[PDB]
Protein chains: 2
Amino acid sequence: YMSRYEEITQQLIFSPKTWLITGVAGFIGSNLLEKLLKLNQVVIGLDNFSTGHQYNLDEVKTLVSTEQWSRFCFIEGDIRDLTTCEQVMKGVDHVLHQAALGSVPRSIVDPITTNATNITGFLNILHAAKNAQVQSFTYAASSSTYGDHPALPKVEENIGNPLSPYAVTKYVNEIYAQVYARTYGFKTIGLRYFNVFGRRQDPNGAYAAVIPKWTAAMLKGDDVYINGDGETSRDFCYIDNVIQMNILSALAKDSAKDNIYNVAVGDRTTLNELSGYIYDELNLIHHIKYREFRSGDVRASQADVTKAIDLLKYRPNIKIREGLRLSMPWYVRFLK
Amino acid sequence: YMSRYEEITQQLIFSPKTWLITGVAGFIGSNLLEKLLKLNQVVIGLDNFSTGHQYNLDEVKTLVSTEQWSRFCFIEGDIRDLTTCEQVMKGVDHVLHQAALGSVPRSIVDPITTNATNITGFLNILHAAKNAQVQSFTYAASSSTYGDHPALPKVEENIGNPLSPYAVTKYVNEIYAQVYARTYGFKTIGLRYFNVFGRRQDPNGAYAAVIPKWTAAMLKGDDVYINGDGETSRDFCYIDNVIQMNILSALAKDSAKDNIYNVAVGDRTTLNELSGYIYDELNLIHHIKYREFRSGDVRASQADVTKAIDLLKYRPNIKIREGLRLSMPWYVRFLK
Ligand SMILES: NC(=O)c1ccc[n+]([C@@H]2O[C@H](COP(=O)([O-])OP(=O)(O)OC[C@H]3O[C@@H](n4cnc5c(N)ncnc54)[C@H](O)[C@@H]3O)[C@@H](O)[C@H]2O)c1
Ligand SMILES: NC(=O)c1ccc[n+]([C@@H]2O[C@H](COP(=O)([O-])OP(=O)(O)OC[C@H]3O[C@@H](n4cnc5c(N)ncnc54)[C@H](O)[C@@H]3O)[C@@H](O)[C@H]2O)c1
Ligand SMILES: CC(=O)N[C@H]1[C@@H](OP(=O)(O)OP(=O)(O)OC[C@H]2O[C@@H](n3ccc(=O)[nH]c3=O)[C@H](O)[C@@H]2O)O[C@H](CO)[C@H](O)[C@@H]1O
Ligand SMILES: CC(=O)N[C@H]1[C@@H](OP(=O)(O)OP(=O)(O)OC[C@H]2O[C@@H](n3ccc(=O)[nH]c3=O)[C@H](O)[C@@H]2O)O[C@H](CO)[C@H](O)[C@@H]1O
């Protein structure tokens, strides 16, 4: 069990608060929405359906009662517009800021669009929240922020030079957050996600992350490409661990705020092994090419999550094999 | 003698190039305009007359030949618009990016707009230049990036935490720049100015810099305010030194690109001493109160300019007293 997490969720049910989820129509945002409505929370969602999907909201609506669903207010809109951000902040207690453009390659082909959404939009949401004086502000940061820094495992204090325009944006979020605390006293929590996966992670289009991409390729019978030697490694973190950290963060005591936390499992998996993992799990459910390293790619990534453990009482409970067993049926269904 | 600068300038005159100056109606941009046209360069100018002035363009036109002036194309427009940045990039060899909203206090009261001009506009200009395959790209960075770092003097590798949104913006300009060399092989020079002063630094405005502010204050018999105990200390940099460094950076040897340079004189003057220096200097042309420290003001600032002296053959020629001597009659002219 996850017990400070199980305490808090109980508390939420007994006295529901008002949550803003930006990027509510995406992977992590729709999983947050699914958990929060199942706890009877009031939830304001904001999304421009850029990379998200109206069908992600349709699926969540099939997972909760009509009464629970009636507590969700959705605004179609864009974090780049400050007014929009001020409007959705009205009466919000806790901010979970997930809206961003992901993908390192997307950011290399088009750094401008990546900047607008991840810096302008990020600062817009942050400033509006500062001004509405919400109770908490938790935002999606990134393991890419570790950069060319070689030390292993990854510890919050120790970062490198960013390796791509995407990594620049997610780092700038931490800097803006820390200057906002210093200048205004508005104390936030940044969450350095490491390679999140699970249900509703988009398998389509050029920018799919490796798990839904390879899972889909193997189901279709498409080539599976490993960019590089395949010893590149990641801390693959199943969605429920991320859902836990967001909620622990929103209800954190003040002293644990103005802090950055690695969100992961402490494990290390190469693309070669992963490929074995995806194939094996899929196969119990029933039904490869090497090429160049990808540009601006981080080489080795393994979180040290002692800090989240000690300070937020995080329990990292689902590891990659189990996470994948939980994920694959959603994929098989979704794709056929 | 500024021997390398001399030789670089003889190169330009025999083989004129096309330059873009953003921020060209402003203090530093109009001073770069003056020199470059004096070298018979072709110059494209961009400005939105936010902090800049048409009267600065009017003065430059009195200072250069008609033949020289004919090679200046002024375009009013805004670096926040990409299409505009792409347009003025056409046939550009050397990029001098000065357009931004300065002032630390302005960034604390309006972090949104500063971000747009100073992060969005900066990325817009940098991306257009990469795309147009210009020969060089030199941009205005800031000594405010040293932040809370205690060590004196300031050397480029050692910075601390930014104290203002403004410092965040200039620091992000450096990170984007280094990510462009890494990702696109597009090599930039970032210049961290330390408190530049000279002809055409604006004395009017709630955000006027200390030297034009105090000069105007003293001439009107108005109150001179010290924000602090007066022991706040700076490396005050007369404008010609900055002009020398932009020109040396634009024709830098390749190995000296993808680098950040302090741009000062290496001296240290407290606010208490400056007030006496201005007064004495003014007093030869014949005509204090303490309040609170200013929020997120850097305490103490002295540049180590060894890396410029070494890598670029920068030769700073004008220190504070002489630079005040040269500037004082400009201000008497302006305000009369
Ligand atoms: N998936 C991961 O491994 C991972 C890793 C590190 C960081 N992150 C970060 O997690 C956050 C969410 O990622 P995700 O995996 O859920 O991606 P996603 O693309 O599935 O979700 C992003 C959501 O934000 C929305 N969005 C984008 N720009 C917007 C804008 N300008 N206005 C309003 N909505 C906008 C998209 O429509 C989408 O619904 C992002 O901040 C991302 O950088 C994810
Ligand atoms: N004053 C200093 O000592 C110092 C120190 C470090 C960095 N800098 C930087 O030096 C550069 C120039 O500063 P300055 O002292 O010349 O200030 P300034 O305000 O006199 O000049 C800046 C110019 O940029 C123009 N501008 C601003 N935003 C624009 C936009 N969106 N579109 C088009 N034009 C725009 C303004 O109209 C102005 O003419 C800036 O990057 C500033 O941040 C200055
Ligand atoms: C360690 C790190 O920086 N992680 C960040 C980075 O994820 P990654 O860029 O690491 O996410 P990803 O799933 O896109 O790639 C993982 C790895 O698998 C490789 N690959 C991918 C597809 C393929 O067909 N074949 C293949 O080999 C890819 O080159 C990379 O080495 O960006 C994400 C947002 O987008 C998150 O911010 C992550 O925190
Ligand atoms: C050390 C530092 O970070 N310098 C940067 C900072 O300059 P500064 O903000 O230091 O420039 P400034 O002239 O505005 O301020 C100079 C100093 O004088 C003080 N003061 C100012 C006005 C007054 O009426 N009385 C008074 O005492 C002020 O509080 C500060 O301590 O920002 C600039 C852009 O805006 C440049 O980036 C400089 O590189």
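In chain A, numbers come from Swiss-Prot; the residues present are 4-290, 296-344, in order.
Looks like X-ray crystallography, 2.1 Å, at least that's what the header says.
Cβ atoms are placed via backbone N, Cα and C, with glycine included.
What Swiss-Prot records for A:26-31, A:50-55, A:81-82, A:101-103, A:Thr120, A:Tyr169, A:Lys173, A:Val199 is NAD(+) binding site. Proximity of A:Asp81 (NAD(+) binding site) to non-local residues of its own chain (separation of 6 or more, Cβ distance below 8 Å) is seen for A:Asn51, A:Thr87, A:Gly124, given in sequence order.
Secondary structure at A:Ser145 (substrate binding site), taken from DSSP and collapsed to helix, strand or coil, is strand. Take the CB of A:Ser145 (substrate binding site) and look out to 10 A: across all protein chains shown you find 26 other CB atoms. What Swiss-Prot records for A:145-146, A:196-198, A:213-216, A:228-230, A:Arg237, A:302-305 is substrate binding site.
According to Swiss-Prot, the experimentally introduced change A:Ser147 to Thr is described as follows: No effect on epimerase activity.
Counting only residues at least six positions away in the same chain, the Cβ atoms of A:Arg271, A:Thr272, A:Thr273, A:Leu274, A:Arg307, A:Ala308, A:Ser309, A:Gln310 sit under 8 Å from the Cβ of A:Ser236 (mutagenesis position). Annotation of the published mutagenesis A:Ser236 to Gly in Swiss-Prot: No effect on epimerase activity; the original residue is retained in the structure shown.
A:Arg271 (mutagenesis position) carries neither a helix nor a strand DSSP state and counts as coil. All protein chains considered, the CB of A:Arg271 (mutagenesis position) has 16 other CB atoms within 10 Å. The annotation that Swiss-Prot gives for the mutagenesis experiment A:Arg271 to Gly reads: No effect on epimerase activity.
Under the heading of mutagenesis, Swiss-Prot lists A:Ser309 to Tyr and annotates it as follows: Abolishes epimerase activity. Under DSSP, A:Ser309 (mutagenesis position) is assigned to coil, being neither helix nor strand in the three-state scheme. Packing around A:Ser309 (mutagenesis position) is summarised by its Cβ count: 21 other Cβ atoms lie within 10 angstroms of its Cβ, all protein chains included.
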Rounded Cα distance in angstrom between A:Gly304 (substrate binding site) and A:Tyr169 (NAD(+) binding site) is 9
Please give the Cα-Cα distance in angstrom between A:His290 and A:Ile296, rounded to a whole number; the 5 residues between them are not modelled.
16
Tell me the Cβ neighbour count for A:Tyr169 (NAD(+) binding site), meaning other Cβ atoms within 10 Å of its Cβ, over all protein chains shown.
26
A:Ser53, A:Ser147 as recorded positions, winner by CB count within 10 A
A:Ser147
Could you say which of the binding-site residues A:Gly26, A:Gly304 has its Cβ with the most other Cβ atoms inside 10 Å?
A:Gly26
Candidates A:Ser147, A:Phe197, A:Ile214, A:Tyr228, A:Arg237 (recorded positions) with Cα within 10 Å of A:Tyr169 (NAD(+) binding site):
A:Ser147
